[PDB]
Each structure stands twice: as C-alpha cells, then as structure tokens.
Amino acid sequence: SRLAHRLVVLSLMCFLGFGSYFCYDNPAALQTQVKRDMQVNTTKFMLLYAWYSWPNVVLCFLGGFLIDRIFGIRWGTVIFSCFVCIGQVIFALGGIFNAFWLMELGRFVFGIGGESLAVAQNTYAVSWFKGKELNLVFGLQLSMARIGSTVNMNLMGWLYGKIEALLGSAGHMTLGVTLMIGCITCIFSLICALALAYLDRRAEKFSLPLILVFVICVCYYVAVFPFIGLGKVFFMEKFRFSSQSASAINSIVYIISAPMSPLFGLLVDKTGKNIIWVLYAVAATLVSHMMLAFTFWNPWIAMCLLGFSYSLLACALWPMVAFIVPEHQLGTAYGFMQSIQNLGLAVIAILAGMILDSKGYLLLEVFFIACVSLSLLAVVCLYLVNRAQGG
Amino acid sequence: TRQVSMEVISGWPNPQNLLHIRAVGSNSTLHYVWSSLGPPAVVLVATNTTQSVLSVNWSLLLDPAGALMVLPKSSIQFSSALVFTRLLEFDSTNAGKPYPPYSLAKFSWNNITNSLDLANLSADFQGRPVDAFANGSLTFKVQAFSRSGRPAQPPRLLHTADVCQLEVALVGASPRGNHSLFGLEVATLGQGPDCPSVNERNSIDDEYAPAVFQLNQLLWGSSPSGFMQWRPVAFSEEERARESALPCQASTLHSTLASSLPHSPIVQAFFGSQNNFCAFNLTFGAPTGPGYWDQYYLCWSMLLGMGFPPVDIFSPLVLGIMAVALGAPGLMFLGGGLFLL
Ligand SMILES: *[C@@H]1O[C@H](CO)[C@@H](O)[C@H](O)[C@H]1NC(C)=O
Ligand SMILES: *[C@@H]1O[C@H](CO)[C@@H](O)[C@H](O)[C@H]1NC(C)=O
Ligand SMILES: *[C@@H]1O[C@H](CO)[C@@H](O)[C@H](O)[C@H]1NC(C)=O
Ligand SMILES: *[C@@H]1O[C@H](CO)[C@@H](O)[C@H](O)[C@H]1NC(C)=O
Ligand SMILES: *[C@@H]1O[C@H](CO)[C@@H](O)[C@H](O)[C@H]1NC(C)=O
C-alpha cells in the first residue's frame, strides 16, 4: 500500500520517546544511595527536579515556536533528541568529575529536550496518522512512558549492584559509568529519529473553542496529578492501611492506565462523539472525588474509577486541537498547552503543600472538587458552543 | 447556658487542697469535686433539684470513712469517679522493661488559692516528689465553662457549657533511658456493677486539629449520663503545630481487685463500693517518629462531665464551597435554555 498500512510507522513512533521517558527517573530510582557519595541533604536533592519543571514554560513555548517557524516538523525531533543525549552525557560527565554544579547543569538541557521532544512527537503523530486510527497513537504514547519508567527503575538499581560486584569496589565513583550504561537508551532515540527522517524523505515522493479546550486540559491535569503526588500521608490517616499495602492504592491510577488506554483509543474513533466521552470521563472523576472525600466507603472502589476516567480523558481530549486549529499552526498551540499545563502543576503543588498543614485534609478535597467542577462547567460550555456551528 | 462558681476549703489541723466546682442552670446542677489528698481524683454528682450544697467534715477526713454528701439525698443520681492513680514509665527499647512506676501519693501539692482566679476559671496542681521531677512536676489545669464555644488552643474541642477540661502536663523530667514513652493509669468506678464500654468513632470534618478523624468516647451507661472524650493526640511543646502528633493508644478495661492501686480518701468518702475498680493503661507516643527528647514537657487534653456528647458540626466555609461547587451543573441548565431561545 502507501506505507504498508501504517504498521512500520506505528511501530517506530512508540519507540521514539525513550530519550525522555526512560532516563527521567534516575534520581527517583537513585533515591538516597548517591546521597552518601560526597555530601547530600534532602533539601538540595530536590533541586535535581526543580530545573526540570520551573524553567520550562517559556523554553517549551520557544521550542514550539521554532518548530512552527524555522526547523519544521521533520528536523525538530533529530535536534531535540540530540539535546537530550547531550544533557545525559554531560550529566554523566558531571558524575565522573565529582562536581555537583556539572550534575545540576544537565537538567537545564534535559528538560527542554524532553518537553520539546514530547510536543514534536504529538504534533507529528497528529500530522501523519490523521483520518483513521487517530486517538490510538496517543494511547500508545501514554502507555510507553508507564511501561518504561518502572523497567528503568528496577534495571538501574540492578545494574548498580551488578557493576559493583563485577568491576569491583572503587571509590564509589562507579555511578558515573552507571549513568553512562543508562545513557545507551538515548542513542536509540537518535537512531529512531534519523530512521523516521529518512522515511519521511522517502514519503514525500486562533479561535474561541481553543481557549476552552486549554481550560479543560489545565483544570483536569492540575486537579488529578497533585492528588496522587500527595499519596502516602492521606491514606494513612483517613483510612487504616498498613505501611506496605498502602502503596497499592496510590500507585494504581498509573499501573491501570497503560494496559487500558490503547483499548479506549481504538474504541473512541470507531463511532465516537468525542464531547460525550470527555463529559462522561469528567463526570466519573467528579463522582470518584465525591465518593473518596465525603464517605468512608472502601477506597478501592473510589480509586478504581479514577483509573478509567484518567485513561479515557487522555487520547480523547488532545485530538480536539487537531480539528479546531488547522494545519501550519499545531506546533504553537500544542506548545502553549504544554506550557500552561506545566505552569499550572508547578504553581498548584506549592499551594497544596502550603494549605495542607494550614487547614487539614477536607479543605484540600473541597478545593480539588471545585477545580473539577469548573472543568465540567467548561466542558459543557464547549458542548453548548459547538452546537451552533458544528463539525 | 449555666452559671459557674469556685470555692476552696482548708483544715486547721492539716491544711490541704480541695477545689469544688458548682454549675447551676434552670433546673439542673453539677457538683464537680477535685481532690488531691493522696492521688488526684474527680467525683461527679447530678441533682435534678436547683438547690443543693455540700456537708464537709474535716474531723472524719483526719482509717477515715466519713460522709461527704449533699442534703437532697433523693436527688442523688449517677455518682461516678476517676482516679489518676499511677504514672507508668514504659521503655520498650527494642520495638518493654517496665521501670517501676512513680506513685502519685507522696507529692506535696501547692496551694490552690495561689493560682486560682475566677476571671479565667482555672487552677494549677503541682506536687513535686520527696525523694525525676527535681525542677517542676505534673501541672494539672482544671477549667470550667459557661457557654458553648470553641477554645483557641491548638487542641480544639467542643464544650457544651456542661463539661470540664483537664489539660494535664508535667514540666521537667529526667528519663531513665534514651527513649521517650510515658503512660497514665486511669481507673474508673461505675455506679452499677458492670464494665464501662470504650468505643471509637469516625468523623468527616477535619478543619480542627488536622490529620486525625477519630473521637474516642467512654460511656458509663446507654442513657443521658456522663462521658469522657479526647482526641488521640498529645503535644510536647507550647507551639503545638501539626508536626508534633505523637499518637496515644488506649487499652482494654479489666476488673482489678482492691489494693492493686492506692485508695483515694475522697472516693472512699463519696462511695462505699471500693471493689469494682476498672483501669486501663494510657501510653503516649511511639519510637516510630518524633518523640519526647528535645523538649521537657508533655501535654494532653480531655473532657469530663454529664450531658449529651457533642459530635461535630460542619463550618459555613466548607458548606459554602460545596454550594458554589454544585452551582456549576445548575448554571449551564440556565445557559442552555438561553441558547435554546
Ligand atoms: C493556702 O493559703 C491560705 C492563706 O491563708 C492558708 O490559710 C492555707 O493554710 C494554705 N494552704 C496550703 C496547703 O498551703
Ligand atoms: C462531723 O464531725 C464531728 C466532729 O468529729 C462529729 O461530732 C459529727 O458527728 C460529724 N458528723 C457526721 C459524722 O455526720
Ligand atoms: C428528683 O429525682 C428523685 C429520684 O428519687 C425524685 O424522687 C424527685 O421527685 C425528683 N425531683 C424532681 C423535681 O424531679
Ligand atoms: C544513652 O544513655 C546513656 C546513659 O544511660 C548516656 O550516657 C548516653 O549519652 C546516651 N546516648 C545518647 C546518644 O544520648
Ligand atoms: C499496665 O502496665 C503495668 C506495667 O507494670 C501492668 O502491670 C498492668 O497490668 C497494666 N494494666 C493495668 C490495667 O494496669
């Protein structure tokens, strides 16, 4: 056929993002452990993630602008994955030279690399896979990060011990080569990017509702994630859970997302009015928060619906900006959405942390429910607006 | 809405401390009596009459078995008592090697009239040992109430103008080991032959004293009567913030025989049973997290008195935010009709 019924491009697209979604959780997988290397306190070790979230909104907006204007869709991925690999190798160098500000500088590049790669992947998948099987590629893109993060978390820890036993006991400088052996993932992203560019070379031969969709994305993705980030402490007080078995509840909204999102992506495009699906997902999220906050029913039931209402809102809301704004402008709208969502998460994490100790736990759930209510109001307003024009 | 009144008595042969609290309303009176002769103690008296007084006789109290009663004998109903008989040193250095307890019977408690002040309705008890507590000792803080309201102290409760408050603390102590675990031995005394039932309740609201949703209780009878109540927390420093949780644990009620705990003369004067004592240990904290090592003092809060035990009431703030949250679905149905036209 054209390109073998999109099979090879579908296979290659999912493997592109190992540059960002694999090596992102190195400090998380290396919690403590490297703390006793030279000297590390808890306050400083959170700076390895601040550089990945705060200097991001303007930089990702600039990256999207560059994709739209100068670089184009083709060469955007190859340069951003190059930035990713440069950041990873300079992080490894900072590890090997024992300097810490060399370690810190790696995040100032890896953040732009990851966010720009994500926005480029999104816009490219929208540009090419349009027409049929559209919502599904977002499903695999979401599933790949969750299927890779845990694997990296286990594998880096295993390789630390393997290298320590095999090579020997040096002056605890082996973490640098340990990062280097983990750096081999990023080169695969480069190879995939050049292969995709070659295929594309061979292949060749705003508006009102956009603001509302931005509001939906901000509201939902800012009222869902920090609740999971809070996690441990709330369930040890509101309910009586053991210190070990309580990790199943907090880490099940993620582990149920990846094995499910492709199914919803495959189902939605086939006879699906997207607005109805989004409204159903938002109503389910509201019901889940109400049940969790205002009653002592089993948290399993209240947290199960969140998995579906988060795996269904994804790969069924982002394609809305694929139809509203026409081609030649996706690279800016997607970057704007990423910037506003990241800024919302960053500004609300601090607010939630500040209000938690000052007012307790009921007010936090009240505020979250208010945010989701605003999300639903904007969803139904978007439904109302689309009634007149349509299509 | 009920009145308050304090009063103290001293005996010439041997002066001692005795605080008596009387609350009178429309057609009910309370007769809290706080004695600290050997142990601290509390005895409750309920009278349906609106006039009733005491009859003290220091001569009998000078094996005393005298009578300390009220004139309207027919109005006597639901006489209960508590005795803070012992303070337990719990060590449990591994996860517990029960260091011998300190007897709350040899402490020379200071004068009540020195610290008593009717303006704030408070008094202080401070005994110190005679052989630990070299600088400072237990500081009982009795307090009455006049109208329904909410205290401003970090441990926030809900008094009903018909109960008391017993913030108990001890300032200055030298632990016998590098660990912090303290306990009290509360010994109740039911009027009828039975075992008082302790339960545990769940509450939704957490605006007050965050990170706790349980409100303990202790009822001497399934009827309108007296009740204990205390949030399962304990504070070690005056700026009682959410950091110093230091959880406390209850136990199960036993049926201990006499002579297992020192006998308070006031209880023996008010009662004649002295055989149905039920006691349970009451520990503070755990080695799991923060303990009592940096500071030198531990605080606790509880209520005591007869009436209907308050549960909780939702504040207007959360109700209003729920109301505005419910406004979002209703707002569009108005807007939908607007576009319909
Ligand atoms: C308390 O002070 C009063 C003041 O006159 C005195 O009569 C009484 O004996 C004192 N009692 C004690 C226990 O110090
Ligand atoms: C009160 O004490 C006096 C003096 O000992 C005694 O005569 C009197 O009987 C006592 N009242 C009683 C026991 O009711
Ligand atoms: C108070 O209770 C006693 C109980 O024996 C009863 O005899 C008396 O009549 C009651 N008085 C009033 C005013 O209810
Ligand atoms: C442990 O206790 C001993 C005395 O029992 C004391 O000398 C020592 O300093 C304590 N250790 C610490 C770390 O405080
Ligand atoms: C409390 O702890 C002490 C520790 O010596 C123990 O002997 C006693 O049986 C426990 N229970 C009561 C009700 O005192």
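Numbering, chain B: per Swiss-Prot, residues 38-99, 102-134, 142-177, 182-391 in sequence.
Per the header: electron microscopy, 4.1 Å.
Cβ coordinates come from backbone N, Cα and C, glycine included.
Quoting Swiss-Prot on the mutagenesis of B:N85 to A: Reduced glycosylation. Of all Cβ atoms in the shown protein chains, 13 besides its own fall within 10 Å of the Cβ of B:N85 (mutagenesis position). Under the three-state DSSP scheme, B:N85 (mutagenesis position) falls in the coil class.
What Swiss-Prot says about the mutagenesis result for B:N94 to A is this: Reduced glycosylation. With a cut-off of 8 Å between CB atoms and residues at least 6 apart in sequence, the same chain places B:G105, B:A106, B:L107 near B:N94 (mutagenesis position), listed in sequence order. The DSSP secondary structure for B:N94 (mutagenesis position) is coil.
Secondary structure at B:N133 (mutagenesis position), as computed by DSSP, is coil. Remark: B:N133 (mutagenesis position) has B:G142 as non-local neighbours, by Cβ distance under 8 Å and separation of at least 6 in sequence. B:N133 to A appears in Swiss-Prot as a published mutagenesis result, with the remark: Reduced glycosylation.
What Swiss-Prot says about the mutagenesis result for B:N166 to A is this: No effect on glycosylation. In this structure, B:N166 (mutagenesis position) belongs to neither helix nor strand by DSSP; it is coil. For B:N166 (mutagenesis position), applying a Cβ distance below 8 Å and a minimum sequence separation of six or more within one chain yields no residues.
Chain tracing stops at B:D177 and picks up again at B:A182, leaving 4 residues unmodelled; the C-alpha atoms of these two are 9 Å apart.
Missing segment of 2 residues between B:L99 and B:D102: the endpoint Cα atoms are separated by 9 Å.
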